[PDB]
Amino acid sequence: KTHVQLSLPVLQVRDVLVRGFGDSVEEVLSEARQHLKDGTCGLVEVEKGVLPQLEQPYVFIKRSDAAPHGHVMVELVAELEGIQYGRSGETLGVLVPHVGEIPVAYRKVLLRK
């Protein structure tokens, strides 16, 4: 299917145990898309101070559409050393591995694969 429906845990920065998906722009996006599938993506909402506390490269989800059945459509946009690779809407969050952290909310997104 071109877009999957998911809802990801919103995890507070300081709890996140694995703080970025890898060490290139191709592999933070490979794992993002590979963790969205296996069920293990959570979400940190970028607020002042969050990004320095996470590792680059950063996978944001951002909105690609001005809400099927509740879920915001969104796409991934790596960033590393200021350059973004992709082009999308507003950031609904940064994407981390979820590995037992206890969420503070969920965020119904629909991810273009």
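Since chain A takes its numbers from Swiss-Prot, the residues it shows come out as 11-76, 79-125.
Structure method, as recorded: X-ray crystallography, 2.2 Å.
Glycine is no exception: its Cβ is also placed from the backbone N, Cα and C atoms.
Neighbour list (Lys47 (variant position), Cβ cut-off 8 Å, at least 6 residues apart, same chain): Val14. Quoting Swiss-Prot on the natural variant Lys47 to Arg: In strain: Omicron/XBB.1.5, Omicron/EG.5.1.
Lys47 (variant position) falls within a helical segment according to DSSP.
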